[PDB]
Amino acid sequence: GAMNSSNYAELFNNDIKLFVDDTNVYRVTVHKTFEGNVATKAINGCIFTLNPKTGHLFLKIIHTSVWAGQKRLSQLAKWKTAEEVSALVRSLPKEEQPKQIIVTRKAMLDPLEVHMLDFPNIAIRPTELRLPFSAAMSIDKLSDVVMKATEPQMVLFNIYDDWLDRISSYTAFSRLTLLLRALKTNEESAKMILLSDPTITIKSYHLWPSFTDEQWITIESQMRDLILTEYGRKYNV
Amino acid sequence: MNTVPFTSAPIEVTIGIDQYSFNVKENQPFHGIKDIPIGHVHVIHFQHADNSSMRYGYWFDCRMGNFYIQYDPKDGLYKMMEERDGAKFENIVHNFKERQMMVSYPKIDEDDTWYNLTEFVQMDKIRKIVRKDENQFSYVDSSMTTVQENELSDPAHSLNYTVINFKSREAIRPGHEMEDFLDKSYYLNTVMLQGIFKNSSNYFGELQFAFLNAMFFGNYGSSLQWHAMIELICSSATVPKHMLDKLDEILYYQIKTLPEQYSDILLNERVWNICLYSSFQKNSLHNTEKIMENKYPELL
Ligand SMILES: NNc1ccc(Br)cn1
Ligand SMILES: NNc1ccc(Br)cn1
């Protein structure tokens, strides 16, 4: 059924699974019209489809042209997400297709379930975790590829860089979610922390800086402080 | 006017006939029910005084044969049977009528309730879901499960209602996922009406039958089938105008007839609130909405 803190290690077993997060599929700026009314302008978005074991991220870019002349866009966005996830599964070889797909938001369940009817053995699941995948657009290189897109496009990343060479997938996923939680609660401070030392660079083929093991501990520590800090600055504690 | 003769009444039982019911005491001199309106199906049902568990009964149509009730002390129930010897039967009935041992089906002349609840309910069709072909009448009880229930265990004793499932390949055209899931007109009009039921009368008949089994036997899977069939129409943007007018009448009389104290179980809050207030046909069920608001405003 639903995925939560009790069955958290199942993410890192050998049954292929994907997380799907649709938060950033339909993105708008809200503005005033000459007549003093409000209007939205859509900007490019993405589906965040992530294998939590391997780090493989299938970033389907959603070009604003997909909304042209469509109504009830927030509702369409969920079905478009489902259409694209289903098209992704069908494009994968059978032995790479997921056994489960976990949606981060419950409103995706019925749209994905209907689009995956042809895949009765793929279990579509919600989660009670509050995962920070909405902050994926705070990762500069992912934001850059979405905004520059001039057509629908799928880009493949490994969101863990080379981390799996040194750490387990459980640890890699805990780092990832800590970074993204920080970027979601205070993006500026989070990005300040990640780059404050000019000597640590981001490899052209990576997303995040090339920290040593020790430097990663210091980083992770500073990100938890930030999250606790903001939790105070928010609630005054 | 036709007659259903009871060999005897050896156990205390509440007897239903259509929407009417009467108590019979252990070994009371009861020998059946007379003056049954020809032209309609009928149901005659039973609830033993000792074990209110298992309401059971028999759908029948007096035009199709001479039918009688006799208690079976081995299986412990009142069984319907057919008498093929017409004169043996006329003579049995005439004697019990002369001795005034029968209750009269008590139809008020003004009263169209039973007609209105069974308008699309034929009896040869009833037997296509309650499969027992050696009999002209059909047994139903509280605990029989439907074909669809068994998919999610004895097949001979099942209710073979039409399977409706909104998240099935049958209901959803490839490439029309969103369209077909949010407006079910394709599934209603093409798959079910044109494909399976053939016409609105076969749709209405199954639906009316589902309701009556839910009300009379507390058959849960019937209740599920009745809600599903309502939800498929209400969730279709394109329904023939005659079907909506007729549906409004059908549901009106079903809601009118439901015992006031059984609404809590027999009525699905989500389905009704969706059908009356959110669905495409939210404005097309005036009579049904008005009786539901005046009779069961709590559900809503
Ligand atoms: N076996 N024939 C019949 C018919 C009617 C009644 Br009542 C009893 N026996
Ligand atoms: N209109 N004929 C029908 C259809 C279904 C059932 Br059950 C009964 N009579």
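These residue numbers are counts, starting from 1, taken along the chain as shown.
Method on record in the header is X-ray crystallography, 1.6 Å.
Note that Cβ sites are derived from N, Cα and C of the backbone, with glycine treated the same way.
Among the mutagenesis entries in Swiss-Prot is A:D21 to N (Swiss-Prot position 1853), noted as: Reduced growth at 30 degrees Celsius. Strongly reduced growth at 16 degrees Celsius. The Cβ of A:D21 (mutagenesis position) has A:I47, A:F48, A:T49, A:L50, A:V103, A:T104, A:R105, A:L131, A:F133, A:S134, A:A136 as same-chain neighbours under 8 Å, each 6 or more residues away in sequence.
The number of other Cβ atoms within 10 Å of the Cβ belonging to A:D22 (mutagenesis position), over all protein chains shown, comes to 28. According to Swiss-Prot, the experimentally introduced change A:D22 to N (Swiss-Prot position 1854) is described as follows: Reduced growth at 30 degrees Celsius. Strongly reduced growth at 16 degrees Celsius.
Where Swiss-Prot documents A:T23 to A (Swiss-Prot position 1855) as a mutagenesis experiment, the accompanying text is: Reduced growth at 30 degrees Celsius. Strongly reduced growth at 16 degrees Celsius. Of all the Cβ atoms in the protein chains shown, 21 others lie within 10 Å of the Cβ of A:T23 (mutagenesis position).
Looking at Swiss-Prot, the entry for mutagenesis of A:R105 to K (Swiss-Prot position 1937) says: Severely impaired growth. Reduced growth at 30 degrees Celsius. Strongly reduced growth at 16 degrees Celsius. When secondary structure is read from DSSP and collapsed to three states, A:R105 (mutagenesis position) falls in the coil class. A simple way to gauge crowding: the CB of A:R105 (mutagenesis position) has 17 other CB atoms within 10 angstroms, across all the protein chains here.
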